Amino acid sequence: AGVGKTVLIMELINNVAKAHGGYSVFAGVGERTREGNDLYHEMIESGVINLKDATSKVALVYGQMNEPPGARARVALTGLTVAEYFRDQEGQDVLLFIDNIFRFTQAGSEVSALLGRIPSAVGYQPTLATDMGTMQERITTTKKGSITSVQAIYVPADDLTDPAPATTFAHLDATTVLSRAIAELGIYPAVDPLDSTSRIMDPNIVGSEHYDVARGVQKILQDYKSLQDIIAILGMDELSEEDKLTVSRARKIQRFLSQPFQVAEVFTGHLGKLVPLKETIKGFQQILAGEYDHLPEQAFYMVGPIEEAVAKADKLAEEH
Amino acid sequence: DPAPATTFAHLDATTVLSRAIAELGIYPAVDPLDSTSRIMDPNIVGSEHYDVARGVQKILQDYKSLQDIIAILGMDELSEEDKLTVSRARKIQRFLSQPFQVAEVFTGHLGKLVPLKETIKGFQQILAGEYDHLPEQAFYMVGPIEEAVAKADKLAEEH
Amino acid sequence: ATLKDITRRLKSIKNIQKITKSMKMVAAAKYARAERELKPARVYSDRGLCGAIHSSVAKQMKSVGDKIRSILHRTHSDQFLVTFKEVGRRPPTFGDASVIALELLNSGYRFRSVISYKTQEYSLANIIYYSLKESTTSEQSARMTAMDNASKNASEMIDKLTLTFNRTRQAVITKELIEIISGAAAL
Amino acid sequence: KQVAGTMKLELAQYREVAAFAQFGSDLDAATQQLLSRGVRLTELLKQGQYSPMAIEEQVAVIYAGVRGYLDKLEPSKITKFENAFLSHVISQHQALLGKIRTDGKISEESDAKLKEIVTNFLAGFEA
Amino acid sequence: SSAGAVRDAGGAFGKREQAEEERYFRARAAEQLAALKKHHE
Amino acid sequence: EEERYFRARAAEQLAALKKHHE
Amino acid sequence: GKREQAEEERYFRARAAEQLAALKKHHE
Ligand SMILES: [Cl-]
Ligand SMILES: [Cl-]
């Protein structure tokens, strides 16, 4: 909580529906029923669910804490089957959500325990890999369509070497780390640019221009966090012209990573933007080269494409 | 462990012993930051009993925090205020110790039996700062607060 | 080796890490004071934990500051006279520097950068003030970097002990569960 | 919300600094404010057992600490100040406490009225 | 994690800190016993 | 300092654009 | 620790150069 988790989920549902033309599915697996009530009405506020007319983009499938292990174990399958329809029949690019995936692993362990089986390491089921494998491999790209799943992970005891997350980690193609420290700086969405990674980040897959521009932003942000430690202990005098130039550019970069959403139009002002892939690469590439050094930091904060950052700077200049 | 842990619920007053306290030489090795009782209340035993008892538990807990600072620095680099807190804390640790009548052969010295208010007024004087001039060795294994001053006379004449 | 020993050891170094982090910023704060005062002073210790400055001073002497005496006492006691203490917490001033000059005539008788350092009445008061201002600036820069290394070396030990903790954590859960399964089997 | 929002933030600034206060000695006046408010706001969090306070009474004791009336007073006298201050407002100023319970918020008039009560009571605390 | 964790471990820093305190107060005991000589005599 | 330097730098760049569009 | 070695090996690699600098002079 406290990172815009549900706001990110609703936006991904909205954007995939708007751009790719595919519906979404949310599977409430073993979490709080209160949280279901919170999400249900938030989706009506944003408009991804619509009661008045058949224009809804989400199909909800809930089986929470209050229901027994057998129920909680196979909720993910119930939600998956709804997502499988839109892939197999209507040929859509489907967007599944499983919150939380640890509860699938827990409920699987609880059912395996009650059935009377000699448990594996750390009290988990003998059929840990197979239960995960039979579920995850259904979530794939077929020739008919695809199902892109966004699975929330609770790592028990902050231990990545624990069987529950480790077995899950084999199937993951990416991550999206939402930090509270980033959210406190005012940068929404609160995605950590450093800690968030993907398997497809490779020059062969995404392309030559994508990888280099992406690694360029990852370099300057790592250099920013390094040089910021020197500012705290020693001072601003220590940083040279080479150092102080990269710090000013990095602050513009991390502000350009922020974006106003269509979901948060009823929450607050600012019209929601959908930024294309080519517009994103073109935007960040020009900052690293150093084209928009003359423009201030405030213009990059909360905009769609790079064009709006130029337009906002002139509009903000009229004030003072 | 299940066996001692479950027993805590069944008790009104507790006396949690410690090896770390025992190995220093403090006997009885009673943990002052663990042993508790239900009657420890300002309404029950009086406000003078409660404030002094908690006052002993305050400095002994703060003494543990200073011990972490002393491990890297040492006693020399500490401030005047922090040095005195340790001095008063170490004297309180030793004054909590007492030789028993049952354990004459173990200790060597004759056993003691301190009254109620002698205990209350004894630790109250140490916290107030009335025995900063006396060394910590004088409070080790004695009865009332009077014997600590009486033992300091012998330690002075021997030295 | 055993889950209980790892927990006490991990908690021990975690505290040492935070305390060394605190001494880095305090040394850094005193360094900021030292650099401002040294700027006009160029034109004109007791507390340890500051690299190898006390030994570096002893290097040129054989071939002020009570810690210097600690090294030289057993080797050569009778030679150098005077001796002072309480030099480290508060930087030197004209009042404190003048007392050093008084115990010479009226008596019976260097900072390069943040990560490197090199080793009649009124005229003598100038040269002694120059040396102590160079000495005080050198030790705070060294204590900053020394305590910075102490925290970073502690952080590495915490990281590796966290892994050994979690490996031992899982094995204790696995082993103790096997005891119960073996017990139920034999009934 | 009006008082506890600022209170939680100042405690969220204190705990980070906390460790520096053990051996700070020479230190700037900006961060010294965090030590002053920090320790004094922690004394307000202390409370005797079997002694529950009303919502309108709780906001008054935080209003004193958050607006900087405890700063000039010594840390040892904070527990003494609260007991004295809480008795003063409950005995003589029922009109103010009742208004906070009715509104559920410190209004424009109640803020200036409460400002007057603390400033006067703080003046001539000890005897 | 908790306070006083160094001496609880009982390693190098734990035992050296216990020795460091014992060094200080033994020297201060001699100084304080010397004060009792003056007040008595 | 941290942000005080670049907050001051950001204010100057606003004044540059204000003078430029005149 | 990993950087426990970093500090210790840095000390003795420097002292190796100093001792070899004393050894080469005596060799002449
Ligand atoms: Cl349900
Ligand atoms: Cl169909």
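Using Swiss-Prot numbers, chain G covers 48-75, in order.
Looks like X-ray crystallography, 3.3 Å, at least that's what the header says.
Quick reminder: no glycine exception, Cβ is built from N, Cα and C everywhere.
Listed in Swiss-Prot as a mutagenesis experiment, G:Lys49 to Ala is described as follows: No effect on F(1)F(o)-ATP synthase-binding. Experimental mutagenesis at this site is recorded by Swiss-Prot as G:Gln52 to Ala, annotated: Impairs F(1)F(o)-ATP synthase-binding. While the structure shown retains the original residue, Swiss-Prot records the mutagenesis experiment G:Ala53 to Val with this note: Strongly impairs F(1)F(o)-ATP synthase-binding. In Swiss-Prot, the entry for mutagenesis G:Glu55 to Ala states: Strongly impairs F(1)F(o)-ATP synthase-binding. The structure shown retains the original residue. According to Swiss-Prot, the mutagenesis experiment G:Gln66 to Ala carries this note: Impairs F(1)F(o)-ATP synthase-binding. Record note (Swiss-Prot) on the mutagenesis of G:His74 to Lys: Retains its inhibitory activity at pH 8.2 and does not form a homotetramer at high pH.
G:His74 (mutagenesis position) sits 12 Å from G:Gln66 (mutagenesis position), counting Cα to Cα. G:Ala53 (mutagenesis position) sits 20 Å from G:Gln66 (mutagenesis position), taking the Cα positions as reference.
Proximity to chain C (Cβ-Cβ under 8 A) holds for none of the mutagenesis positions G:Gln52, G:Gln66, G:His74.
The CA atom of G:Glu55 (mutagenesis position) is located 11 Å away from the CA atom of G:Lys49 (mutagenesis position). Cα to Cα, G:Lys49 (mutagenesis position) and G:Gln66 (mutagenesis position) are separated by 26 Å. Here G:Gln66 (mutagenesis position) is positioned 20 angstrom away from G:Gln52 (mutagenesis position), judged by their C-alpha atoms.
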